[PDB]
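Visitor: Structure in C-alpha cells, see below.
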Amino acid sequence: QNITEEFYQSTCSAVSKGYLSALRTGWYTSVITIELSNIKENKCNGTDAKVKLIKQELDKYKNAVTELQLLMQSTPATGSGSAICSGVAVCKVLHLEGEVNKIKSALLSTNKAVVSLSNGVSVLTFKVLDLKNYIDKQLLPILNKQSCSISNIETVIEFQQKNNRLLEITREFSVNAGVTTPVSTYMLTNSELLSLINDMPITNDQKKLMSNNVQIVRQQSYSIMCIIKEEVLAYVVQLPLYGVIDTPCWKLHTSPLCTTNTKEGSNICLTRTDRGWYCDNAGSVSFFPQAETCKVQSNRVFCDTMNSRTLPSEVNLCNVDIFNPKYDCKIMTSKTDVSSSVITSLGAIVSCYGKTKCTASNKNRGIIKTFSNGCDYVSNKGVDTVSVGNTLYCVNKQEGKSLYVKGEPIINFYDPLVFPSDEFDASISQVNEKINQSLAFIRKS
Amino acid sequence: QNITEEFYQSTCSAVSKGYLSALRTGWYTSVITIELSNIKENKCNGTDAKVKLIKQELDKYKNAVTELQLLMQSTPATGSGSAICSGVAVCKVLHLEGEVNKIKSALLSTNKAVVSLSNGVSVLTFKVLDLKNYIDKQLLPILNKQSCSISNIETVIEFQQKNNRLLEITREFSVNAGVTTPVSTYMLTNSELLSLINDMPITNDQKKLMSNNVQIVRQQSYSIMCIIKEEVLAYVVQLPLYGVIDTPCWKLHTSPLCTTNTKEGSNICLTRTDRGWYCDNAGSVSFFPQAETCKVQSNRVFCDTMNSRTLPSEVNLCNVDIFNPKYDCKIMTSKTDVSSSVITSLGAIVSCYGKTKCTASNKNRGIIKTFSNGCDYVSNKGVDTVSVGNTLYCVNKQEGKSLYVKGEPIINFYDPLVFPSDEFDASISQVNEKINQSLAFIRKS
Amino acid sequence: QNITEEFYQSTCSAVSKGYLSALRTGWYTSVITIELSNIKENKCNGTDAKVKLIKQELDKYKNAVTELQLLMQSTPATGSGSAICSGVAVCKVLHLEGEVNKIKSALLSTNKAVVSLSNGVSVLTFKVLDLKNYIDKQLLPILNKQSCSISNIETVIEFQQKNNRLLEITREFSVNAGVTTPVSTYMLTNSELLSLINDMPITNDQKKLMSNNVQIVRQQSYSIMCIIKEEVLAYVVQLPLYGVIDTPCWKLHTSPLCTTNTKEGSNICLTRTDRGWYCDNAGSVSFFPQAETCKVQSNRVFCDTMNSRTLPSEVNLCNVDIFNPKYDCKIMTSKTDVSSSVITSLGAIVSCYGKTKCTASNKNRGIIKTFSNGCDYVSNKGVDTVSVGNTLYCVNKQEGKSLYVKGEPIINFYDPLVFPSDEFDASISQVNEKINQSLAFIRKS
C-alpha cells in the first residue's frame, strides 16, 4: 500500500507508481426476475377512497408493463452494443418458448436458484419482487366482487412501495433503451448485489474485493432488458470479471516544457502526450487515455480493458530515456506558453512562464516556495495548496515517497529557428528526422 | 428494412447503408397547466398527527410555488437559447394580463382544450394536475375552523402523490434554469404524451411514428417554464416535427491506414475524417459529426438538424473516388500506428500494426480469422467477437449484406520522405498540392 | 444592466461586453448533522401489518447506515480532490475522539449552533434530520415489549418521509464516492440553504446575491461525507465565496474566416482561438475556455477560477489590433470552408462559403438578409432566426447595442501559395515569422 512518485525534470512529466490493477476482462451474467400479475382492468361499484387509491396504483402498474412491452418490440440501438453480447445472448435464450417456464418453475420455492438454459449455459436467477403473489394474496379476493370490496390501508402502502420500485425500473430502461450503466439500486439492492457476489465461480479473494468495492462494481456493470412473458419480468445484469489482478499500474502526468526567453514570440514548447493510466497486462501495457474510465480504490485501479489501447512494454522507456531507439515517444510542440499546474498523486507539477505568479503555500506558514520560469515540481510534504496566477489548487495529502530526477530540460537541445513549432502529434523521431532534413536545405544554400 | 455495408480497402473506411431519415426541422408547442391553490399560511389549534402531516405537505407545496416564482424573476441563461425561441415566444404571450384567464377559463370543464392566444397563435392546452380543486374540495373546509378539524388518512396519501409530482417538476426546472431536455415523465406522463401526439396537425403516419418512438421523442423535446400567475402553473413543452422522412441515411466508419514497414519510425499513416451520420436533406447532405446526437430505432435515424453541418451531395464521392476533382475529401496524417478496431453495423474494421495480436473469434469455434499488419474487415456472419491486443469487442449481430471492395491502400502511393506526416485537417488536395511543391524544392537542388 | 456587442469584420469575431463578474475565490464550510438511532435488530412476536411496515423501514434504515459506514472505510478517490481540501480538513477534525461529542452536545437544544473545532477553526453546524429523537419518542417504547406492540399509521408515514431523505442522501454519496456536486436538495433544503446563507461572514450585499442565485450556488458547491460515529451522521457542505465582484466580463465569439475563390481547393482559412469568457481579475484576465463552467444570471457571470487560465490584460488587444507586438494573438489555419453560424449575445456571426444558402429571417416578414460568401454579422433587432443550409438557429432577443466594426478581412493579406494551411495552434507571429522564412527559400532560388 506504498505509493511512489518520480518527477523527470528533463521532460516535465511525473509518474505515480505503486498501484495495483483490477482490469475487467470478462462478464458474469445473472437473470433478475420480477413476478408480475396478469390482470385486465376490472370495473366494480367503487367509491371508497381506499379502493380509489388501489385504482391509481393498479393503473400505474398496468401502464408500466405495457410501456416495457413497447420498449421490447421497438428495437432501440445503444452505444453499448459492443459490450453486452454475452448478456444479449442470455436475453435471446429467454425468448424461446420453453425457457421462461423453466425459470418460472425453478423459482417457485425460493428467491434464488441456479438454472440451466438448455445450452446449457447456466445462470443464477433472482426473484427480487413478487407482485403476482402479493396482488393475488391480499388484493384480488377483495376486488373479485360484484361490488368492489373494502381493503385496508396498510396493504395499500405496502403495495405502493413495491410498485414504486417497478415504475422506477421501467423509467430507467425507457430513457436508456433497455440498457443502463451503472446498475442503479432500483435494479439491484445493495443487499441483493452482495448476495449475488457470494454465489459466483470466483475465489473468496475476488468476492472480498468486489464486496469491498460495491460502488465501483456497479459503475462497471450493465443492466439489460429481456422480456415480459408469462407473468414474468426478466432482465439480465452483467457484472465485471477482473482477470488482471495485482499487476503494476502507474499514472503519467505531463505539463508543457518551454524555454524562458524574455523576448515576445521567441519561445518554443513541447509536451509529452498520452497522459493517463498504464497497467501491465499479458506481457504488454494497457493504456487508458480517457479520464475517469478507470476508478481508484485506495492503491487499486479498476478499469475496463474496453476503454484502452494496447502498447508494448517498451512504452515505459519514455520516462527514463525519451530519445531511445526502441519506442517512438510522443510529443506535441507549440509556441503557446501559458502557466499551468497538474496535481499529481504526491505533489504538483508547475509550468510557470511569462509574468505569472506561481507559488506553493502552507496553510499555517504561508508561501513556502516560489517557482521560477520553467517546469518544476513540489512534494506534498508540508504543502497544502499551489497557486498559478489567480488559480489555486489543493495538493493531495496522500503519504508516499517523492523522487526528483534532475536533468537538463530537453527543450534546450533544439534550435528555435528550425524547430517544428506546431506539431499536434509527433514522435521525438519524427521531429528529429524532420529537423535533420530541414537543416540540409540550409546546408546546401 | 434491409441494411447494407461496404468496406473500402483502399481507404480503410466502411459505409453502412439502407437507413431511413427522421430529421427534426420544426417544433410543435403545447401549454401544460397545473391548477394551483392560493392559500396563505393558517394556524389553528392542531395536534392531530394527521393534521400535522398536512402541515408538512402544505408547507412543501408553499415552498415549491415560491421557489418557482423566484426562478422566474431570476433570468437564468441556458445553452438551449438557440432552440427554444418558438416556445419562449409562447411563454411571453402568457405573460400578458388577459391571456392567463383565457386559458384558465377555457380549461374549466375539460383536461384538454385548444386555445387561441390572440395572435392568434393557437395552442393545445393541458391540465395535468388539479391541486386547487383538490385542496378546496377535501382539505380547506376541514381546516377552515377556529380549531383545526380532523381530516382522514386516505386523503393525505392522495395529496402526497399529487404534490410529489409538483415538487419533482420544480426541482427539475430549478437545477436546469427553467429549461430541461429530455422531457421527464414528471413533466409529461407517458399517457399524457401519447394523448398529445394524437391531437397534432400531422398525418396518421407521423402519429404512429412518434407513438412508436416515444422515448426518442422525449430525448429530442424541451420543457420550458413560463409563469405562476392567477392560481395557474403553466410551462410550454416543445415537441419535434420531422420534416425530413424516408430519405437515405448512411453511417461512415474510419480507421487508421498505415504502411507496414518493419523498421522503427519508418511508417506513415492517414485517416479519413468526418465519421458519423449522413442523410439526404433538400438536395444536400446533413452531416452529424457528434456521436449520439442521432438516435436509431431500427432502420431509422432520428436526428436534430441543429446538430449538423450541410454539405454538397458530392461528399459521397469520397467513398468511391477519394482523389476526385469535385470534392475535397478530408484526411489526417501521422506516424502513429497503434492497433485499433471499429465496430460497424454489420462487421468490424481492424487496423493491426506492430506486434499486436489482432484476431476474430466465434464463441463455439474459437479463432476464425487472424489479421495481418494493415487495415482489414470482417463480416459479422459467423463472427461473435473481435480482439485487438488485450481488448475484446462484441460484433453487432444485425443481419444484412456486406460487400468487400478490394483496392490498393492509398497510403502506398506516397513517398514517405516527402509525406506531410502531422496534418490534423487536410484535404487530399492540400496534401498532394503540398507534396508537389516540396518535390520542386528538391528538383532544383 | 446594459449589454454591448462589437463585431470585428477584419477577424470574424465578436465581443459581448457589459457583463459583471462573480468569480469563486474561496470556500465556506459547514457541518450538516443527522442525529441517528443506535438500535440493533430486535425480534418480537409481530404479525400486525403496521408493525411489518416498520420492520421494512427499520431495515432500510439499518442498511443505509452500514452502507455509509462501508463507504468511509473504503477510500474512494475523486477527481474533485483538488477542490475540497478545506472541507476534507474539517472532516478529519471530526474524526478526533473529542470532537463529535462537542458537536452532539452543542446541538442538543437547537437546530443550528456555531461550534469551535479546537483549532479553533469555527464552523456553523446544522441539524437537518433527527431520527434518534423520533425513533425513541414514538417507536422504541412500542417495540420495547416481549411481544411487539401495535403502533399507528400516521407515525409510519412520518417515518417514511424522514427516512426517505436519509436513503436518498446515502445513495448520492455512494454513487459519487462521498463527494457530490451540485449539492442536491436532499443534501440541503432550499430553506436550509437560505438559512445557511444568512449566517455567514459576508456583507448583506453578498447574502442578497447568493440568495438570488440559489440555483447557481448549488451548482458551484460540494458536499463531502465525513463520519458516522456516536449516533451522528455528519457531512461537510462547501459553499462558494465570490471574492471577485463587479469586474468587467466579456464573451468572445469566433467563426472561420476564408477567402471566397470560386476554384476548388483554392481557398485558405483562419480562425481565432480561445473563444469563451474573459473577466478582469487582480490586474490580469481570467479566461474560461470550457463551455458551461461559467453560469450567467442576467448581466452577471458566475465562474469558478479553478476552471480558468490567467492571461495578461494585453489579451484584449487581440480584438482591436490582432497584429500587435505586445500579445501573440492566436489562430488556427486550414483549407476547410464549411458554412457555419455562431449565436452571439445580441446577434449572429455567419460564415458562408460555397453553394450554401445562408439567410436571416423575421417571423412575420420572411427573409430580411441574405449573406454573401464571407464572414458577416447581423444584429438581433428585427431578426428572429438565422439559417445556414438546412440548419436553423434562433437569435437571442436580449436588448442591447450592436456595433459593426468595418475592416478588411485579414485573410486577404496572405499569399495562398506560401500560407501554412494546417496550423492547429499558431500565433499570428508564428505564422508570419514562418511565411517570411519560407519566402526567403524562394528568394534565393
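First residue shown is number 1, and so on along the chain.
Even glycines carry a Cβ here, placed using N, Cα and C.
Quick paste of what Swiss-Prot says about this protein:
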type	residues	note
MUTAGEN	C:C12 to S (Swiss-Prot position 37)	Impairs translation or folding of the F protein
MUTAGEN	C:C44 to S (Swiss-Prot position 69)	Impairs translation or folding of the F protein
MUTAGEN	C:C148 to S (Swiss-Prot position 212)	No effect on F1 and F2 structure and glycosylation
VARIANT	C:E154 to A (Swiss-Prot position 218)	In strain: Cold-passage attenuated
MUTAGEN	C:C318 to S (Swiss-Prot position 382)	No effect on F1 and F2 structure and glycosylation
MUTAGEN	C:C358 to S (Swiss-Prot position 422)	No effect on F1 and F2 structure and glycosylation
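Mind running through what each feature is packed against?
Guide: For C:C12 (mutagenesis position), the same-chain residues 6+ apart in sequence whose C-beta sits under 8 angstroms from its C-beta are C:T254, C:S255, C:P256, C:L257, C:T271, C:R272, C:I349, C:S351, C:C375, C:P409. In this structure, C:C12 (mutagenesis position) belongs to neither helix nor strand by DSSP; it is coil.
Within its own chain, C:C44 (mutagenesis position) has C:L143, C:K145, C:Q146, C:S147, C:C148 as residues 6 or more apart in sequence whose C-beta sits under 8 angstroms from its own.
A simple way to gauge crowding: the CB of C:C148 (mutagenesis position) has 21 other CB atoms within 10 angstroms, across all the protein chains here. Secondary structure from DSSP puts C:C148 (mutagenesis position) in coil.
A C-beta separation below 8 Å, combined with a sequence spacing of at least six in one chain, links C:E154 (variant position) to none of the other residues.
Packing around C:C318 (mutagenesis position) is summarised by its Cβ count: 25 other Cβ atoms lie within 10 angstroms of its Cβ, all protein chains included. C:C318 (mutagenesis position) falls within a helical segment according to DSSP.
Same-chain residues at least 6 positions away in sequence with a Cβ under 8 Å from that of C:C358 (mutagenesis position) are, in sequence order, C:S339, C:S341, C:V350, C:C352, C:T370, C:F371, C:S387, C:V388, C:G389.
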Visitor: Helix, strand or coil: which one is C:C44 (mutagenesis position) in, per DSSP?
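Guide: Going by the DSSP assignment, C:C44 (mutagenesis position) belongs to neither helix nor strand, so it counts as coil.
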Visitor: Filter the recorded positions C:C44, C:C148, C:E154, C:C318, C:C358: retain a residue only if its CB is under 8 A from a CB of chain B. Output in sequence order; output 'none' if empty.
Guide: C:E154
Visitor: Quick check: in three-state DSSP terms, what is C:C358 (mutagenesis position)?
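Guide: DSSP call for C:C358 (mutagenesis position): strand.
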